[PDB]
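Trainee: Right, I'll just put the structure down here and ask away after.
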Amino acid sequence: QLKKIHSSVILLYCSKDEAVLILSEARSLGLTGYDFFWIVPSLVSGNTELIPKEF
Amino acid sequence: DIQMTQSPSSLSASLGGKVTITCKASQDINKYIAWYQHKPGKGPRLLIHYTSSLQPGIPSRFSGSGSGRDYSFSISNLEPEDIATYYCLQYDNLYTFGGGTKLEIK
Amino acid sequence: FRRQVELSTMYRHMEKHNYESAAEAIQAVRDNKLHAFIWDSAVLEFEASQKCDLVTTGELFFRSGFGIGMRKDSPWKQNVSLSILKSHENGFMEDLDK
Amino acid sequence: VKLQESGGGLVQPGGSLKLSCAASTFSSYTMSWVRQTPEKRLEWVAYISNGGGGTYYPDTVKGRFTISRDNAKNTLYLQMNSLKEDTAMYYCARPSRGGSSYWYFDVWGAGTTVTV
Amino acid sequence: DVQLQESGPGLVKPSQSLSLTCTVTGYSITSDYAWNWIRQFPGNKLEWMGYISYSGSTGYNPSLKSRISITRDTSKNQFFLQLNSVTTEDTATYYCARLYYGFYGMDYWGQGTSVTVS
Amino acid sequence: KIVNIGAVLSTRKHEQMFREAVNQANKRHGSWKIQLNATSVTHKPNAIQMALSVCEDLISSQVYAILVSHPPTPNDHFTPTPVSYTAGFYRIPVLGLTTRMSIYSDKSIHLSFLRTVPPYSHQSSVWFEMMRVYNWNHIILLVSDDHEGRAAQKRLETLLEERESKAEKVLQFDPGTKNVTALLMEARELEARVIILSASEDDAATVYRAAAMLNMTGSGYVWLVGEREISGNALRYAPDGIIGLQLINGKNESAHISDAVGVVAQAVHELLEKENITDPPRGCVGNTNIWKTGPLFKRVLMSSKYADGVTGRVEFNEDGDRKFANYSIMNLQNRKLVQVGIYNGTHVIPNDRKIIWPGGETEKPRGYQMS
Amino acid sequence: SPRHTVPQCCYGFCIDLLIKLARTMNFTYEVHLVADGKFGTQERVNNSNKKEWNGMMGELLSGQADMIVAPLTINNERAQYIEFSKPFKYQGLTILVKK
Amino acid sequence: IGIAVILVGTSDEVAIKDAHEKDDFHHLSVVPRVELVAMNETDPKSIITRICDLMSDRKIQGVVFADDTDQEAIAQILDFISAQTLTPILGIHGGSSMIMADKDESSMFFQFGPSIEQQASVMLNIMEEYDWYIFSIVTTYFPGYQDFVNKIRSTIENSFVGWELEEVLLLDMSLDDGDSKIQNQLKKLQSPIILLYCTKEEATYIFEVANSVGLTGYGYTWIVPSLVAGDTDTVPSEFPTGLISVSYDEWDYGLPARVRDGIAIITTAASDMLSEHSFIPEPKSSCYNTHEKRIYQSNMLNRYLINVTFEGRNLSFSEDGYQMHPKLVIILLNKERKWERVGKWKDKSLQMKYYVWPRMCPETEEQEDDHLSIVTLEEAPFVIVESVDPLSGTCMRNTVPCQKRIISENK
Ligand SMILES: *[C@@H]1O[C@H](CO)[C@@H](O[C@@H]2O[C@H](CO)[C@@H](O[C@H]3O[C@H](CO)[C@@H](O)[C@H](O)[C@@H]3O)[C@H](O)[C@H]2NC(C)=O)[C@H](O)[C@H]1NC(C)=O
Ligand SMILES: *[C@@H]1O[C@H](CO)[C@@H](O)[C@H](O)[C@H]1NC(C)=O
Ligand SMILES: *[C@@H]1O[C@H](CO)[C@@H](O)[C@H](O)[C@H]1NC(C)=O
Ligand SMILES: *[C@@H]1O[C@H](CO)[C@@H](O)[C@H](O)[C@H]1NC(C)=O
Ligand SMILES: *[C@@H]1O[C@H](CO)[C@@H](O)[C@H](O)[C@H]1NC(C)=O
Ligand SMILES: *[C@@H]1O[C@H](CO)[C@@H](O)[C@H](O)[C@H]1NC(C)=O
Ligand SMILES: *[C@@H]1O[C@H](CO)[C@@H](O)[C@H](O)[C@H]1NC(C)=O
Ligand SMILES: *[C@@H]1O[C@H](CO)[C@@H](O)[C@H](O)[C@H]1NC(C)=O
Ligand SMILES: *[C@@H]1O[C@H](CO)[C@@H](O)[C@H](O)[C@H]1NC(C)=O
């Protein structure tokens, strides 16, 4: 179903733990390209300092 | 087609003697040899294959040697139940036959 | 005409009677054998103005430009284009047209 | 499988009688039968294959023989013509291992004679 | 450095197949160049008796095509010229040499073997 | 443990130093547990007895590696090919150290056969790289009609495609062609002035004579060739200034024997110390199934980066080749061969020796002539 | 009939343009006509599935000539495999009928 | 002369124990012997010495090498036999054929199996009649894939059909960390129409990877060669239903038919020999001699083998030893995961029993029918039905591929 997405802009609502995994998955499927923009609420960011390396 | 001439004309031997008949063809045969014996009015019996291979039921009384186009087939220690006449067969073509010879006991 | 899909029937008419050279078709329409001919404006306006037996009709479509084609790796492309533009500008093309 | 000959006779000197040899597979098996001289020579007569082709004779009986076969009835058909100088004894032979080639048989007929 | 050495039967008998022996030593020169064989008469004239590559390309004067052969075995680093048509007057001195590629030079000669026939 | 290694060699001196190299590998690298022994089989004339002996004595002895050199006569190149066929019958990984014919390059057939030296086709990789030094965008390609020719042509065209510098035209000719002046005529009419040639000895001689026949050997027509044509007797007819190649220390066979022994011993130990490896195939007779561990040991050999090579850094490529070879370009100078440029595997850097170009040219000329 | 390559005398708009260009840009030339009187299009040859160019564009892509100077119409299919200089005359397609 | 047949190891026992005495080869010029010899072991030297005895004694030029089940290399062994015989050896199964490929230059060996190019064209036709303009090429490192890719690309760009390739995939499968990168590109394959080239051992794990990702679901279509099928008798239960594959006429064209056709072809070549030049080729004296005087004969023999106009069917073989007129079977997986015939490729024509593409996809629980069945009725100008152009396999883009459904009136 992530592959079935033809969009370029993705709104996402999830917690950090699975957020990192799904962002790595989007890297696998090329959804983390230059042309694409992800938009998430506050809780996805978590603490401003504890930044995951998969963002 | 190719034709043979077998020879000569006779199998004169006593009880347990020694005779030999030659397969002689007009062309090279590559050791294509067969041998048959039959009583007058009874029916042929097979003797010899490529390498003088005798058949089961026929003892080692019959031997032979030869090559190319000339072969010799020797009979010895003959028992007077095989009063017959011996013949050679080649199949370079479809089939070919020669003259042959008959056996008498003296 | 073959590339125009909805006009495919169009080609289906000419594919039975199409010619091979311009002059023979011009003579055929001069002999009334062919009702009409389809071809470039540059040739046909002059062909009509030369004899006064044939006439152009309709409104020009598929505006294109005649061009000197060359193999893609030819190094003469840039200078050929520059010289052709210069000839357009100075009016030499005007003289040749006249 | 066994072979039994039938149709032996030369009632008309120089005529044509069609000899035959029934069999009891022989479907893929060729034919070649034998005449015997008063000298008892096992002379060949005609040549057929399992498929009926290759109709040939030795030089002795060429030019007078009509040849055919029928593997359904497991029989042959040849009218002897140039055997008018013989008290001939003919027998049928089925070459072994069948095939289109010809090999060393032990499956022969029974023996029926043709006399003039 | 590298060198060539020669040998032969020396004594001659009628209806023979002479074998003239040359070996290469100093280094494994057995799959390069083109090994050459010539004759030399007491009149000081020479002509090539053969040239053989490391593949089996032998060539020489077409006067004695059947008579002259080359038998090279690389296990011993050995090669024989097999000479025939040797009459009593064919006494001479034969040499084995090398053909460096590019025809650069006929430098490394053999010291020569004096083949005497009488 | 006892593991046997074959070697089909009729060179007795190399037989002794092969056994000695096996012993050196065992003492140096460490053969504490697995005892590697070596056996030798003589080169016969005919190859039917290669097959007979190889499964009568070598496969019967369940040997892993058979060390075979190039055939003594470089006309029947077939003789090692039955060896590779027997290797592939039960999937026996076999190393041939001197072969460079492309017949074994196709791994679809000789997947079990590995060469320690590059094939002739790899020489093409130099030329493109060589071309990269001199920016010769115009080149004429000449090639024979054989598996070596097909492989070389495909490799060179695939390598030239990516940089947008395209080969102008390639001409393929049947080996043994009685005359080639016509083909080189349509090559001459081409605008390009750089010529690439790859053929056998007789073909090279014929094409060189054809080039000399109609003035193509003069200035401008730059010639660049490989190693086959810088042997034999083509330079008896070839002109001067011909730019051939020279692969690094591949003619030597003792050093390659020692290197192959070291690689094989290291890989065999490193692999047999790991897995539940099946025993080697039991022989020509009585064996119903093939030895299926062969691909796994092939993967080991591909991953066997034997960096401790006797001749230097010895690594195997993705196909069974040593890359980063110190290729030296051979500039012919008045019928003599000069080392004018080294190649360490990264760039073809010319040394201080002067390079003489074909046709008497003394400097680097332009590679084309506008029409 | 035997398609003889006979010499003839050519002159016209394209000829004048070609002479002008040749004098301008320091090069020499020679002119020959097309083999079969055809503008060059996409057609099937030898019944093989491949379709290619015959006559004019086939002649030019084969390398037998280096340029085409003629009333050639620029379009996408030709522009993919040849290169067109900037146009020397804009024109369109019309219809010719009897007066 | 004679024709010799060998039964090596796991050769079909019944197909000789009842099919030895079913030979008929008359009404031609030559009369060869059928020589059945059976070696129940995979010993190379046994069959090698057998063929050596054949050459030394039995003056046999035609050899039907009818064995099976492994190692194309053994045909390579045969090729060396050919290299020392110049005789036409034929591949009938396994290591002799349906595995043999990319023969050698001096090869005197022959086969009735299709070339990679031929079955590639067959599957390209398969997707052509199913108007699948989009396709993604995926293949492993197994040699014989570069030429396959070149062939399919050359057919693509040399085609007026609007073919579209997504991406060619080159896979180094046996690499440990390569798989780690592999999922990066395998996941990036969106096209439902994918063509595959690998081996059966490769096929198992690549299908496992695809299933773990989801490339075996609805919509996705798999095109694979006969190599991944291996021996279709041992059906891989893991492989998905709806997978469509190519193979030879295995269950129809039986082994006795294969060997009899091979003997007939060899006899036809011999008949052409004896009709054009009229001399029987002479066997070599010993198994350790070399001769070249057969040159103007050897390929000339191949000449009369390259033109085999027998049985009425001009099945004359291609220059590589394959047949220019191949017949191929196209099979999909049944509900019980068995392979059954759907497609036939005979004399350059492709037919299919189930013309409508059956939804044999993984049987997902009933969904919203996104692929509806629609009935039409011709009425101008609302509906017009006309003939498909046989060149492009379709009509103008304003048309739709409507299959007029005859209901057979008496059949
Ligand atoms: C297109 O026309 C241009 C007209 O200016 C031309 O530019 C000039 O061309 C001349 C000669 O064609 C160059 O002169 C050069 O010629 C020698 C050749 O031996 C060079 O080694 C020298 O450097 C010398 O400068 C001019 O340099 C050049 N001017 C510029 C600014 O490039 C183009 O060359 C023409 N190009 C083609 C493809 O026709
Ligand atoms: C020596 O090699 C042979 C192979 O012919 C092998 O059987 C034997 O075990 C080896 N011996 C040792 C001590 O490795
Ligand atoms: C080679 O020369 C011969 C004799 O002149 C003639 O066939 C032709 O000119 C040339 N042929 C080729 C193929 O080069
Ligand atoms: C080569 O060039 C010289 C120099 O003009 C000329 O005399 C000779 O005829 C030329 N030869 C050929 C074969 O073109
Ligand atoms: C060839 O190999 C030997 C092996 O020890 C090594 O010294 C060097 O690489 C070469 N030596 C000579 C003399 O060519
Ligand atoms: C594979 O190796 C392991 C560890 O050595 C062993 O336990 C296992 O039995 C082996 N596999 C087989 C099939 O024996
Ligand atoms: C070839 O190059 C490698 C790496 O650059 C080096 O280790 C090796 O010594 C070189 N060969 C020679 C003969 O020096
Ligand atoms: C035109 O340029 C060419 C360059 O090849 C030169 O040879 C010729 O002399 C020039 N003509 C002039 C400058 O008139
Ligand atoms: C070769 O095959 C073609 C195919 O039709 C046929 O027309 C021709 O007669 C054949 N020639 C020979 C010599 O078999």
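We number chain H the same way Swiss-Prot does; the residues here are 35-445, in that order.
This entry, so its header tells us, was determined using electron microscopy, 4.2 Å.
Quick reminder: no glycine exception, Cβ is built from N, Cα and C everywhere.
Features from Swiss-Prot:
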type	residues	note
MUTAGEN	H:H60 to A	Normal zinc binding
MUTAGEN	H:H127 to A	Reduced zinc binding
BINDING	H:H127, H:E284	Zn(2+) binding site
MUTAGEN	H:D283 to A	Slightly reduced zinc binding
MUTAGEN	H:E284 to A	Reduced zinc binding
MUTAGEN	H:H311 to A	Normal zinc binding
MUTAGEN	H:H359 to A	Normal zinc binding
Trainee: Which residue among the mutagenesis positions H:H60, H:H311 has the fewest other Cβ atoms within 10 Å of its Cβ, if you could check?
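Mentor: Comparing Cβ neighbours within 10 Å for the mutagenesis positions H:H60, H:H311, H:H311 has the fewest.
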Trainee: Which Cβ among the mutagenesis positions (H:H127, H:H359) has the fewest C-beta neighbours inside 10 Å?
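Mentor: Selected from the mutagenesis positions H:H127, H:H359 on minimum Cβ neighbours within 10 Å: H:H359.
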Trainee: Nearest to H:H359 (mutagenesis position) by Cα, among H:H60, H:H127, H:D283, H:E284, H:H311 (mutagenesis positions)?
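Mentor: That would be H:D283, nearest by Cα distance.
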Trainee: Tell me which of the mutagenesis positions H:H60, H:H127, H:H311 ends up closest to H:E284 (mutagenesis position) in space, Cα to Cα.
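Mentor: Nearest in space to H:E284 (mutagenesis position), counting only the mutagenesis positions, is H:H127.
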Trainee: Cα-Cα separation of H:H311 (mutagenesis position) and H:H127 (mutagenesis position), in Å?
Mentor: 33
Trainee: Can you name the mutagenesis positions among H:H127, H:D283, H:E284, H:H311 whose Cβ is less than 8 Å from some Cβ in chain D?
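Mentor: Near chain D - Cβ to Cβ under 8 Å - we find none.
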Trainee: Helix, strand or coil by DSSP: which one applies to H:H127 (mutagenesis position)?
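Mentor: SS state of H:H127 (mutagenesis position) = coil.
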Trainee: Within the chain of H:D283 (mutagenesis position), which residues six or more apart in sequence place their C-beta under 8 angstroms from its C-beta?
Mentor: H:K361, H:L362, H:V363
Trainee: Calculate the distance in Å between the alpha carbons (Cα) of H:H127 (mutagenesis position) and H:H60 (mutagenesis position), and round it to a whole number.
Mentor: 26
Trainee: Quick one: give me the count of other CB atoms within 10 A of the CB of H:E284 (mutagenesis position).
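Mentor: The Cβ of H:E284 (mutagenesis position) has 19 Cβ neighbours within 10 Å.
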